Amino acid sequence: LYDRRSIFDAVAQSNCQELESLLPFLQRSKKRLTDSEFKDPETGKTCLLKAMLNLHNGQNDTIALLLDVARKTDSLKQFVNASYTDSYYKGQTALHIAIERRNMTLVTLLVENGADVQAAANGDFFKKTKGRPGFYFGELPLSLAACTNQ
Amino acid sequence: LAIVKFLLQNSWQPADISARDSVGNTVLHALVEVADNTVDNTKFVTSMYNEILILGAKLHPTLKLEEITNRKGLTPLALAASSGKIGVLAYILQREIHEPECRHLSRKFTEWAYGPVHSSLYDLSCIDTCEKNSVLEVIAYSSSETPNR
């Protein structure tokens, strides 16, 4: 069995083992990696997104496994494309983060598993400082990738 | 530096890192006293200071070194500010160190960043030190019978 907490901890330390029994779990319960219960109820963060924050050397293969699991249930598209819902990071997707981190490899990977390239990150974190701040590029992956000189 | 290390680390008699001289000054106080506001002066005092703290936290973690008052009631910081040793004052308030046992020592931390963006967090002892003096308060008065202050 797996609750939200269980996976998020596994992800935090790049553990691909504690997620050995993962796929077969939501096969029995037919639960989806995308269920309401597998996201933070106030931000909309998913395990993939936790993984995106918990990088070590711009690397995490909990990602590769996490994606793999989502296709086997074909949560695939809406999984890779889930966005933040809090006023701060609203509309931020994993692809936004990969770029923010200047990580070709993870941009490449996300685009190949079908990240929406037109997804607008539009929360207060992506507009001019309250100061909050900060910082605006606006919104769309291309725009980001240019404004950060990439 | 090497001899600072050998004094504190040797087998025969390790130096008491918190001892006070006749005036109440510790090594951190003395360093503040030895500053003369020249760029290379700041630079050497600043990191020897750093070094002492790193050694304090490594060797004797319980010791809150920067809180120790000289005879006149002054922490190293407050001395720095009483004697217009500005580069060092700025150094002591500014510095944040990330290491195991790092957090206790560090003045300030940066909570978060965005691809653009940065945030800086300050402790801040000078503002909150109502009881004896506030970095501002010594600074705040401020008679400034000197250009440098």
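Throughout, chain A uses Swiss-Prot numbering, with the displayed residues spanning 111-260 in order.
How was it done? The header gives electron microscopy, 4.2 Å.
Backbone N, Cα and C define each Cβ position, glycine as well.
Here's what Swiss-Prot has on this protein:
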MUTAGEN   A:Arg114 to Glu  Abolishes capsaicin-evoked current and binding to resiniferatoxin
MUTAGEN   A:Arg115 to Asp  Abolishes capsaicin-evoked current and binding to resiniferatoxin
BINDING   A:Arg115, A:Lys155, A:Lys160, A:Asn164, A:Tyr199, A:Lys200, A:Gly201, A:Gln202, A:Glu210, A:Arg211  ATP binding site
MUTAGEN   A:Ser116 to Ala  Abolishes phosphorylation by PKCM and enhances channel response to capsaicin by PKCM
MUTAGEN   A:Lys155 to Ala  Abolishes ATP binding. Abolishes CALM binding. Impairs normal desensitization by repeated exposure to capsaicin
MUTAGEN   A:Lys160 to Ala  Abolishes ATP binding. Abolishes CALM binding
MUTAGEN   A:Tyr199 to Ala  Strongly reduces affinity for ATP; when associated with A-202
MUTAGEN   A:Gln202 to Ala  Strongly reduces affinity for ATP; when associated with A-199
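For A:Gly201 (ATP binding site) paired with A:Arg114 (mutagenesis position), the C-alpha to C-alpha distance reads 21 Å.
Spatially, by CA atoms, the recorded positions A:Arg114, A:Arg115, A:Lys155, A:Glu210 include one closest to A:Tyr199 (mutagenesis position), and that is A:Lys155. Other Cβ atoms within 10 Å of the Cβ of A:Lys160 (mutagenesis position), summed over all protein chains shown, number 20. Sequence-distant neighbours of A:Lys155 (mutagenesis position) (same chain, 6+ apart, CB under 8 A from its CB) are A:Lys149, A:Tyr194. Neighbour counts of Cβ atoms within 10 Å were taken for the mutagenesis positions A:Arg115, A:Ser116, A:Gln202; the minimum is at A:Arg115. Taken over all pairs of the listed ATP-binding residues (A:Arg115, A:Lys155, A:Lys160, A:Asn164, A:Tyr199, A:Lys200, A:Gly201, A:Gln202, A:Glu210, A:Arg211), the Cα spread reaches a maximum of 26 Å, rounded to the nearest whole number. Checking the recorded positions A:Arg114, A:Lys155, A:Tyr199, A:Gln202, A:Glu210 against chain B with a Cβ-Cβ cut-off under 8 Å leaves A:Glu210. Note on A:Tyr199 (mutagenesis position): other Cβ atoms within 10 Å of its Cβ, all shown chains, come to 22. Within 10 Å (C-alpha to C-alpha) of A:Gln202 (mutagenesis position) lies none of the recorded positions A:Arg114, A:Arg115, A:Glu210. DSSP assigns A:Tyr199 (mutagenesis position) to coil in the three-state reduction, outside any helix or strand.
Geometry remark: A:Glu210 (ATP binding site) versus A:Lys160 (mutagenesis position), CA distance 15 Å. Proximity of A:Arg114 (mutagenesis position) to non-local residues of its own chain (separation of 6 or more, Cβ distance below 8 Å) is seen for A:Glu147, A:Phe148, A:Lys149, A:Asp150, given in sequence order.
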